[PDB]
Structures are given as C-alpha cells and as structure tokens.
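Participant: Structure in structure tokens, see below.
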Amino acid sequence: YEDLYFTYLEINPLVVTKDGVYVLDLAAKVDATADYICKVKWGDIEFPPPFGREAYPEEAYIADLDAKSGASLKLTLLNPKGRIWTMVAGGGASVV
Amino acid sequence: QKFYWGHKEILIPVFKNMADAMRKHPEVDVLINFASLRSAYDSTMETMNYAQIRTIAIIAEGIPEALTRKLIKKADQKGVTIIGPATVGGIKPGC
Amino acid sequence: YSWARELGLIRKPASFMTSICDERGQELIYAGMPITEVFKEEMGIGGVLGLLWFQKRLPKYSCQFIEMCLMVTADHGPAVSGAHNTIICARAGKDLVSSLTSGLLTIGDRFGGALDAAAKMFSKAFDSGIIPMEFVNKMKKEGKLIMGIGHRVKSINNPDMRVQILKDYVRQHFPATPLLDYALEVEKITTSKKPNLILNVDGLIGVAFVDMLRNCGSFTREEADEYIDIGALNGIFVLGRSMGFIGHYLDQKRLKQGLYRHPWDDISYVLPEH
Amino acid sequence: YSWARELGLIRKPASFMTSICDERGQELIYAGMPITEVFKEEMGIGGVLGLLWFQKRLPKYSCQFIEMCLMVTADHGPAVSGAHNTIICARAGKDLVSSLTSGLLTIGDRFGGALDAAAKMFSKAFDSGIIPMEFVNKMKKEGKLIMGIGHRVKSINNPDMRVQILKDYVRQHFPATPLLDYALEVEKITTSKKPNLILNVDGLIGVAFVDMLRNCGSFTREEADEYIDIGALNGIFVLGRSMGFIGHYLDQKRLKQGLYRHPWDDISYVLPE
Amino acid sequence: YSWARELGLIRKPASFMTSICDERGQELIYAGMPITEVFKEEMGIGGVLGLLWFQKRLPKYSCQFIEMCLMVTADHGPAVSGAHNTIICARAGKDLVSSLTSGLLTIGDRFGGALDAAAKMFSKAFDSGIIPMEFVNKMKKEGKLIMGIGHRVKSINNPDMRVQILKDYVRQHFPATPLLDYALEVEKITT
Ligand SMILES: CC(C)(COP(=O)(O)OP(=O)(O)OC[C@H]1O[C@@H](n2cnc3c(N)ncnc32)[C@H](O)[C@@H]1OP(=O)(O)O)[C@@H](O)C(=O)NCCC(=O)NCCS
Ligand SMILES: [Mg+2]
C-alpha cells in the first residue's frame, strides 16, 4: 500500500483456507500525482471513469485537448437541449 | 540579478546553494518555494533545517499526498507555518 | 644545401608533418584520391570533407548527411552573438575576412558549443551504461542541464522542422542509430517534465554524427572517439555558420548600412565613486 | 516597455535591417523560402548559398557550379600562407576557431586575392571594349602582370586538371561565356610568349563566376556588378578554403604535433649598431 | 520611446552593464577619475591600466612595476609562434590589425601561457600550505613540470637579465613578497 502510493485499499472478502490466502475482491485508489515516482511499477495504468453513461463525441474531443496541454479545458454535458450554456474561465468561477 | 525599485535599478543576489543564502541573509524568515512538483518536497524539507525560516509558501500543484503529510509533520514539530501547496499565496496590503 | 640534399650527402629532419593533401604532384591529391577521381566519383562537398577532415572515403548517405548538417546550420538570423558581431563589423566598414572572423570568434562556448557538448555528454552516458532515467537524475543531482535538450517555443505538440527533416533522413538511411535511440528516450523523460524540453537540432546533429562515425564502418572505435574529442563537431558548426555570416556581411554592404553606436539608454553605468 | 509595445502605445525604431534569414517564425526562412521547401526542392549547399548570399533561386547548373568551386578551392597543401599559420597555431595548442581565423586572416591580397582581382581586371578590360592583344600590351606598358595568368609547372601541353574540370563543366552547361571566351583569347597570346602562361584556376573561377552572375538570368547587370564589387568572389575562396584549414587543424591535433619555433638559421638578423 | 522615457512614463531594463569608463560626461572618466586628474596626478600607462583593468588607484611602485612588465614582455624575436604568424601575414600583404590578430591568436596555451600558469600553480601551492620541497615532489609524482621554472641556456651561474632587473625592482619597492620568497626557495631545489 505504501510503496505503490495507494490512498485506499480494500479486500472484501479476503479468504484464508487450509491451502492459503485468496484475494477474492479488490477496490483501490492510487494517488495519480505519484506517477513520476511509480511509473516503473504502475506501467500503463488506466483510471476508469465512474459507472454511468459514456462520453458524447464533443466531451471526448475536449478531454483530448486537455490531456495534450498545460491548460485546463473541461466540459460535461448536463442537458444537450438546455437553453443556458456557460463558457466560464476558472475552476472556482465555473462552480459559482 | 538586475531589478527595479520604482525606476531605479537595484541588484538581488542569486545563490547556487541555499546554505550560502541563509548564511549571508540571517534577516530572512520567509521562503517562497517555486520548485516544480518533483523537487518541492526535498527543497521544503531542506529549508526546515534553517531555523530562521518561519513561514514557507509552496506554490507547486501536484505534490503526492503522502509527501505533503510528511512536510506537514515536520513543519508542525518545528513550528513552521506552511502556506500551500498548490497556492498563489496571500497578500498583506502595505506589508 | 639544395645541391647537397639532391646528391643525398646531408639529411635534415622536416619540422612539419601533413597527411591531408598533396599539391606537389602532376595532379592535386586529397587524402590519396586525385582531384579528377573526386569529381568522376561525384563526391560532393560532403565527400571532400570526408577526405580532408577524416582522410576517409565515406558512404554516400554519410556525405549527404554532412551536407544536410551544413545546410541546417547555415543561418539562424541576425540576433545571435556571431551574426551580430559580423553585422557590427561590416557596418564599421571592414572587409569580408575581418567581418567574418569577428563573428566566428564568438563561436565556442555559450554560442555554437551545444553540438559538441551534446555529442560528448550523451556518448559518455550511453557508453557508461546508465539507463536514460538514471542519466536524467544524475544530471539533476550534479546540477547540470542536458545539452541538446530544450527549446524556447517548440514543444512535443509543435515540432522543430529542422529536427524533423534530419531525424527522418537518419532513420531512413543510417544502418544503426543506438545513440539517437538513447537520446530520444531521454527526450521522452524530459518532455514529460516540461513540454518544450525537446531534443533540439544541436542535440540531434550531435548524436547523429556520433552514430555516423561509429556505425558507418569507415572508422575504428578509437578513431571515432578521437574525432569527437579533437572537436570535429565544432568544425561542422563553424563551417556551416560561416555561410550565414558571409551572407550577412554581403547583405549589410548591399543595404548600404552606416556605422553602429550602441544607445546609452541600454547601458547601465556603474562606475566607482570618486 | 514590453507591455506598452504589446498594447501598441509606443513605437521604437529598429537600429538594424536584415534581408537574408528569418528565425522568428513557426519555420526557419532562408530568403523567402522555408527550410522544408529548401530540402523538398533539393537545393543543396549551392542552392542555400544562392539564397543567403544573393537572395535568389539559382538554376541547378549554377548551384552545381558553385559547389564545384568550393570543392577545387578546398585545399592546396600546407606550404601556403594561411595553412602554415593554422598549423603553427594548432601546434601552439589553440582551439579550432582561433586556429582557423589565424589562417583566414592571411587571405586577401597576395594569398587568395587573385580570384577577385582576375574577375575585376578582365571585366574592366572586356567592358572597356579593348581587344585581347590591346589588353596584353596595355598591361606590359603599365608594368602590370595579368591576374589569373601563369603556372609554375603546368603549361599549354600539360594542363591543370582543376582548370580542365571547371572549363569543361562551364562550356557544357552555361548558356553564354563571353568573358571566359575573352580570357581564353588572352591565354592564347600569353602562352605564345612562355608556354606556362596559362589561365590558372583563380583566373578561371573569377571569369566563370562573372559569366555565371551576368548570364544565368537571375541578376540585372547592376546586381551582377555590385556583387563582384562587394567581394562575393572573396567569399567563395574564404568559404572554400575554410574546409582545408579545419582539415589541417584536426590533422595537427591528431598527429600530436608539438610547439613550433622557427629555426634561427632561417632568419637574417640585420639590426642597428 | 525616446519621448516616453524622457517623461518617465515607461521603463525598459538595460541589456548592458559597464563600470570602467564613462564617455557621456563633460569630461571623460576612467573608473571615477576624470581624464584631467589622470594627467595632473601623473598616472602613466601603468596608472591608467590600474583604473581600467582593476578600477583602482594603485600606488606609484605598482604602476611603475606594471610598466616594467609591459617593457620586458614587449618582444622576444621573430622565431616565436606569434611573431612568426604576424610576419607571415604582413608578408602576405595584409593590414596592421589583421597581421597583429593573426599573431595574437597563437597566445594562450603553449605560447604566452606561462605567466598565468606559474602564478596559478605557485599561489595554489603556497596557499595550500605545502613546503617548497613537498611541492617539488608533489609535482614529480603527479607527472607535472613546474611552470615558470627552466631555461634553455641561462643557469644559476649565467643569470637572465630580465629576471635580474625585475627581481631587484620588486625587492627594493614591494613592502612584502611572500610568494616570490616561496618561488625562490623552489628554485633553490630545482637548480
Ligand atoms: C631571354 C631569356 C633570358 C628570358 O626569357 P623568358 O623567361 O621567356 O622571359 P620573361 O621572364 O621576360 O617572360 C616572358 C614574358 O612573359 C610575360 N609574363 C610573365 N608572367 C606574366 C603574367 N602573369 N601576365 C602577363 N605577362 C606575363 C613577361 O612580361 C614577358 O613579356 P615580354 O616577353 O613581352 O617581356 C630566356 O628565354 C633565355 O635564357 N633564352 C636563351 C637564349 C639563348 O639561347 N641564349 C644564347 C646562349 S648560346
Ligand atoms: Mg465485495
């Protein structure tokens, strides 16, 4: 847990029989920012998005722009047929 | 390094080693740390070996949580005020 | 003396030793190859440079690559240290040779040094057996920046065209490029830090040249390593940029540009108090 | 100032003016042509020289000729004034740039001058309208030797290979060569005096280059005549020979040659009493 | 820009920094001393060199010594690397500046280097605290020759006049000469 920079690790159930230890289930989070240290051990680690609907093609486009730059470009569609659209500068202000 | 004090040019010393900066400037009690997320941890830990420094501002966004916890621990035990990480800092008008 | 030497009565040791060119013959000889053969075999500037500098008949790809280097290093505007001096000089009414030399004399350390520096640094690291990541960290610890890494504007999304042109030629025609491969792996690490920490043209030429000397098959390891050390790579930049500098000199003369005097406003006078 | 200039509040005139290269762009530009186009169009060293020195896209035969000149002027042994100084310098433990410059600084008058001199002399004579025989005699009367005429061993029967190589390329590819024709006619006269009074490589390059500028069709006469005057021809020799000199520098370092001190036996001391 | 700067509306940092000479004034200033004072105080070439190179008003003995150095180093025949190149160059029909530079460009390592080298070597050894004999042996072990030691003809019985002239001036006018004393002790060992 420490050596691979986890922030959360759960094994439910952990099974111990006469034969040995079995890890039946595993739920974990890693501190993604530790990549510069752990890249070697983690490899090409993938962080899945939470279960739910998949990204519209426009969401995927913006995600690609964000990943390829030092700038923050975020977009999530709530109601495609809504009449109120926002293009706000800053993580704080966008919430407000 | 050349800088401006209004319209008058002044010189600010630049040091390779922090040890030399501290030695030549005992009047300093604040350190503003622009080290990248990779070297922010080590440079902050190093600063805390100089008792004159009482406040450290850590600008870097992206320091692993486990490391920040270690910085917090050392700062707490040494009485050093940490502003940050991932901050612009603060402002005291007139000061 | 002339006569005694003719009859072989006396011996006098030569003070000088040469091995690149022999003008004494019926025909001019460049490193064993007569001038007519040089043209007949279509050597080119690259080919001729191979004989005079390395005293070797290099493969065609090698010659073409040398010519390519000379072309990308030809000029880089008038803002650079060397160009500036040559322009100042030309403007101060001097001749071609004086103006050129005035500029060339800035080449060496902080200006034009990078080619040699990069080649040396990367060779050392590769040959020492350290892996790219170990190298990156070694340099950080030693308080040294990597030579041939970094660009002002160009990034991993916005590439340098000169680097693109050269990388592609080398990939296509060089049988083996192990040092270039190593350097590109170092670039993978540095660009993951800051995006503009790209393998620049000075680094690209440096490592490519080392790969050309070692893997073209004309040189022993000793020979390839000596050529790097004695500064053959400095020669490439000097010869290459010499074109640009002559270019500027002619330009200023053609533009009928007057004497330069630096404005006082750009000068910070910090003289002792009387 | 940075900020004021951004908001376009102030203007400050440039002290400098350039027209050969622009490094500020997304791509490097050589006289209007972007570096990728330079390679795509297969310009070569000759082509690049045309852009930086003349700010012209020259015909392929002109580029190939320029490259040819750079090749024949590359070296001529270590006995020459410039090579000698570079060698001395390299031997005195100096760096490449110092050693090269030490040698280059001898180029100009009695060493390396002949190309420019020949071109200028023959152009003057041709353009003045005097016939080759009138020219030969004019020079004799003025007590002047013809620049680009004569050789130590090479004669009319035993030709100079460098001159042969170049003469042949020029005849084959140049549309017109009036100055070369004039010079060769002067050579017919001088060789009829002494057989070794041939048109040498300095003379050949000089007059060939003038014919290339004037008749390649990229330059106006004014342009061609200005380029000769401002010393483009000196540039050819300097750039060309720079290879040979770097060659010698590397050679002396590789040969691990010690410090040179001139022997006193070769020096005639004629001091006051 | 000229106007905006006059009214102090904009600021632009200087790209250059100087501290040796100011030509902008009513009078020319060399390191704080006006040119008329330079002559009035009878500084000489040595004095002027002290201001421009060190930005200091040196004692008269120091100035006189600098002038003395410049005099003994003036020439040493045409056989030397630099002289040779300058002569070759002059003979190849070049101008003064080209001919001079051609020669000067040989100065640095194997030719003209010794002054700097000797000063550096001896300073290091003295300052490191090693005694002259320890120094001599250290150099032998390291496979290094002492810089500023040795002569082709001149010996301990047949002295170099230039060295005699200079030694004697220094002994007479320098308040203290500890490094010279150290070097002369090294010379006792090598001779
Ligand atoms: C007469 C002799 C001494 C000199 O002849 P030479 O070497 O051919 O003559 P020069 O050195 O004067 O050169 C010939 C010409 O070339 C010209 N010339 C040389 N270099 C030149 C150059 N670069 N450009 C132009 N003209 C040039 C000279 O001006 C000279 O012109 P000129 O004939 O109109 O005066 C010689 O031929 C000789 O020894 N002859 C033997 C005669 C004999 O048998 N004697 C009797 C014993 S029995
Ligand atoms: Mg479960």
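Note that chain B is numbered according to Swiss-Prot, with residues 539-633 shown in order.
So this one's X-ray crystallography, 3.2 Å, going by the header.
Backbone N, Cα and C define each Cβ position, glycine as well.
For the published mutagenesis B:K540 to R or Q, Swiss-Prot gives the following note: Decreased acetylation and increased de novo lipid synthesis; when associated with R,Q-546 and R,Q-554. Abolished ubiquitination by the BCR(KLHL25)complex; when associated with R-546 and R-554. Quoted from Swiss-Prot for the published mutagenesis B:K546 to R or Q: Decreased acetylation and increased de novo lipid synthesis; when associated with R,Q-540 and R,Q-554. Abolished ubiquitination by the BCR(KLHL25) complex; when associated with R-540 and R-554. Experimental mutagenesis at this site is recorded by Swiss-Prot as B:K554 to R or Q, annotated: Decreased acetylation and increased de novo lipid synthesis; when associated with R,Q-540 and R,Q-546. Abolished ubiquitination by the BCR(KLHL25) complex; when associated with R-540 and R-546.
Describe each of these features in terms of where it is and what it packs against.
Facilitator: The Cβ neighbour count for B:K540 (mutagenesis position), using a 10 Å radius and every protein chain shown, is 12.
According to DSSP, B:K546 (mutagenesis position) is assigned to a strand segment. Taking Cβ-Cβ distances under 8 Å and a sequence gap of 6 or more within the same chain, B:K546 (mutagenesis position) has no neighbours at all.
Every protein chain considered, the tally of other Cβ atoms within 10 Å of the Cβ of B:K554 (mutagenesis position) stands at 8. Following the DSSP three-state reduction, the secondary structure of B:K554 (mutagenesis position) is coil.
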Participant: When each of the mutagenesis positions B:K540, B:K546, B:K554 is checked against chain E, which show a C-beta distance below 8 angstroms?
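Facilitator: So the ones by chain E are B:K540.
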Participant: Which of the three DSSP-derived classes (helix, strand, coil) applies to B:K540 (mutagenesis position)?
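Facilitator: It is in a strand.
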Participant: Could you give the Cα-Cα distance between B:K540 (mutagenesis position) and B:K554 (mutagenesis position), in whole Å?
Facilitator: 17
